Amino acid sequence: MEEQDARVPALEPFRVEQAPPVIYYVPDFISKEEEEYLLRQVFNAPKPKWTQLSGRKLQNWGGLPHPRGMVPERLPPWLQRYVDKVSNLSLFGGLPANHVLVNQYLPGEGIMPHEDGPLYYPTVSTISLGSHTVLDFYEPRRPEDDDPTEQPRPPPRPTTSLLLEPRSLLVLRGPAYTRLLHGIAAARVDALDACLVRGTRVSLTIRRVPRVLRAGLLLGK
Ligand SMILES: O=C(O)CCC(=O)C(=O)O
Ligand SMILES: [Mn+2]
């Protein structure tokens, strides 16, 4: 039922059939002119919009997701345009997305394997800009599968990897959101067999945050 409910009829021509349920990959979701304008607006944002992490830089737009409730911020039109385009595919349970995470990866930067978790409706939509990357998928270790007497097992390798080209839309739903981990290796090149050199990548991850505080209300803790 999880897989059945996760299907989006309008995107079925874009289903990645050999990947876990349910992954869509739409090439050329945005034009080169649209890509250029998004890069310009990310790069020209006020310095304080940027957060420096150990292995990448990012921007939050729409507010900072939090388990006690998100304090919302108005999305600017240059992002709302694409929030509207992905929300029109009805990817977020029948309410529009309300949050954009911008990640910037210089060549050699990535993101450790993770699941996006319960702060979001269980759907990732990502518009890639600037450079290709490879997104790796891993089977999680579930507590119900824990065997403290198991034979030696090789270090985890990805179960599937997907090339993400600039101007593509990626959608992860069902088990691809709730069961699998995804990550990007800290690499300068991706061998397909032939081989792609990474430039700077900027990704726009568009999600719906269901726990939002009314305008003006703060929670401590
Ligand atoms: O940059 C990407 O496409 C993935 C980012 C991501 O997985 C995340 O920020 O949760
Ligand atoms: Mn993620």
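Note that chain A is numbered according to Swiss-Prot, with residues 1-193, 211-238 shown in order.
According to its header, this structure was worked out by X-ray crystallography, 1.8 Å.
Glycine is no exception: its Cβ is also placed from the backbone N, Cα and C atoms.
Quoting Swiss-Prot on the mutagenesis of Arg68 to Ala: Almost completely abolished the ssDNA binding activity. For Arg68 (mutagenesis position), the same-chain residues 6+ apart in sequence whose C-beta sits under 8 angstroms from its C-beta are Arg228, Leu236, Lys238.
A mutagenesis experiment is reported in Swiss-Prot for this position, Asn103 to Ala, and the note states: Reduces the binding of 2-oxoglutarate; when associated with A-105 and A-218. Secondary structure at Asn103 (mutagenesis position), as computed by DSSP, is strand.
Look at Swiss-Prot and you will find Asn103, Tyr105, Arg218, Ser220 tagged as 2-oxoglutarate binding site, backed by experimental evidence.
Over all protein chains present, the Cβ of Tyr105 (mutagenesis position) has 23 other Cβ atoms lying within 10 Å. Among the mutagenesis results in Swiss-Prot, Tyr105 to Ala has the note: Reduces the binding of 2-oxoglutarate; when associated with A-103 and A-218. The residue drawn here is the original one.
Within its own chain, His114 (Fe cation binding site) has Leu181, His182, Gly183 as residues 6 or more apart in sequence whose C-beta sits under 8 angstroms from its own. If you look up Swiss-Prot, you'll see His114, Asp116, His182 marked as Fe cation binding site.
According to Swiss-Prot, the mutagenesis experiment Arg218 to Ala carries this note: Reduces the binding of 2-oxoglutarate; when associated with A-103 and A-105. Sequence-distant neighbours of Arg218 (mutagenesis position) (same chain, 6+ apart, CB under 8 A from its CB) are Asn103, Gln104, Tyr105, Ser128, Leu129, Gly130, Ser131, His132, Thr133.
Pairwise Cα distances among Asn103, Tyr105, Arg218, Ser220, which the record gives as the binders of 2-oxoglutarate, peak at 9 Å. Around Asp116 (Fe cation binding site), the C-beta neighbours below 8 angstroms that are at least 6 residues distant in the chain are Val124, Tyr177, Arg224. Under a cutoff of 8 A between CB atoms, and with a sequence separation of 6+ in the same chain, the neighbours of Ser220 (2-oxoglutarate binding site) are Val102, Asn103, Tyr105, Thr126, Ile127, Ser128, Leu129. Of all the recorded positions listed (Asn103, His182), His182 sits in the most crowded Cβ setting, with the most other Cβ atoms within 10 Å. Listed in sequence order, the recorded positions among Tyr105, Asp116, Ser220 whose CB lies under 6 angstroms from an atom of ligand 1 come out as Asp116, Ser220.
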